[PDB]
Amino acid sequence: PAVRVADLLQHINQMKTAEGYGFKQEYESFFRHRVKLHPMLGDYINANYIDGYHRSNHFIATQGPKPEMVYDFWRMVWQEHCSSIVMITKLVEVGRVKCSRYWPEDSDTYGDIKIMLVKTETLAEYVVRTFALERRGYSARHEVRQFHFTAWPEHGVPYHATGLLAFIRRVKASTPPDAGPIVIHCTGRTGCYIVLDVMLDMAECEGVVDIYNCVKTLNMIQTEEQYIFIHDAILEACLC
């Protein structure tokens, strides 16, 4: 069953009784949608649609493009008319490469797509990069914004949800309703973002959240600590 927002704190504390048994049990209980691209003259990148609260195919989730998949990534962004990309990692976390840079520092061409970085907006916890894409044979630029969350701890969840919730609301505010899917890419962080984005809409519209069934439909949540964090984040968002 779904949980009333006004009962969410009761629910969490019940789920914490008996040394957190409720979360542990519910988490452990967990254990066609491919984005089509036309092949070109010459595998292609594996990406899947995920439904949102208000619309089908609200997200495309992909394992962040390896260097050989960078062109297919930008082709997909182009084909799908995606204007918001979400990334929830540093490129390097504690000296280990986690994502390879798939975007130009100024300008570059990937296959038949020319990409220009036209703005960088840097904040304490995230960066917004604006790109213009030009494609051979096409007369107009396609604009894409990358929302890059940099504040996620390398060792686990954020201690406070405040910053990630601010980031999620920025992406929500910046993505116009006629947009294509939000491409979320490059651990379980992607699943947390997806579940929060959907549940924040559900709480606003219905006054209820159904995290369990949202995660079960679901990129999967990698830790019990992440499963708990999703509840703590919705709790913080549901104040006032």
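Chain A uses Swiss-Prot numbers throughout; the residues present, in order, are 872-902, 927-937, 942-1085, 1089-1120, 1126-1147.
Cβ atoms here come from the backbone N, Cα and C positions, even for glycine.
Residues or ranges marked as active site, phosphocysteine intermediate in Swiss-Prot: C1085. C1085 (mutagenesis position) is surrounded by 21 other CB atoms, counting those within 10 A of its CB over all protein chains shown.
Quoted from Swiss-Prot, the note on mutagenesis experiment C1085 to S is: Loss of phosphatase activity toward CTNNB1. Loss of the inhibitory effect on CTNNB1 transcriptional activity without effect on interaction with CTNNB1; when associated with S-1380.
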Spatial reach required of the 24 unmodelled residues, as Cα distance in Å from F902 to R927: 21
Conformational class of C1085 (mutagenesis position) under the three-state DSSP mapping: coil
